[PDB]
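Before anything else, here's the structure in question.
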Amino acid sequence: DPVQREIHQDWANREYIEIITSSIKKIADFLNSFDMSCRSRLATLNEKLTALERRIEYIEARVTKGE
Amino acid sequence: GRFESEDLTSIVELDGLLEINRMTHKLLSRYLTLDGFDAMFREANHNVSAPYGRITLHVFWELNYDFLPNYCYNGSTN
């Protein structure tokens, strides 16, 4: 009786735990995919910025004198 | 560089070769971010910080040393 009772309570206790640990894993996964998604945007921003930098250096060279 | 080592008649080849380079640029630009083709060309032609490119200068060089003194005009065929 005290054992049967403890076992029923253990199932409930472990399910709750499984629910929490499961959520902690969804947070961890978001963090990863969010990290990757931001890595792509940063690279894209870096790509465009670099091109704009080069373009400005080019235009300046057309409007200025040389050494 | 090829044009600078040939006579004036080789300018037609230069133009065709440049057009192939322009096409190559277009094909590559679909996946990569490259300097504008015109910017690339002017830099190679040394026509960015200078008024006359290498092509123009070589055209004149050839006129002076080859075309004027060595060529005969045929008015009927032009």
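Numbers in chain B track Swiss-Prot; the residues on display, in order, are 785-862.
Header lists the method as X-ray crystallography, 2.4 Å.
Placed from the backbone N, Cα and C atoms, the Cβ positions cover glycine too.
Pulled from Swiss-Prot, these are the listed features:
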type	residues	note
MUTAGEN	B:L841 to A	Constitutive induction of the formation of actin filaments; when associated with 844-A-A-845
Would you mind pulling the DSSP three-state label for B:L841 (mutagenesis position)?
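Note: B:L841 (mutagenesis position) is helical by DSSP.
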What's the number of neighbouring CB atoms sitting within 10 A of the CB on B:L841 (mutagenesis position)?
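For B:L841 (mutagenesis position), the count of other Cβ atoms within 10 Å is 15.
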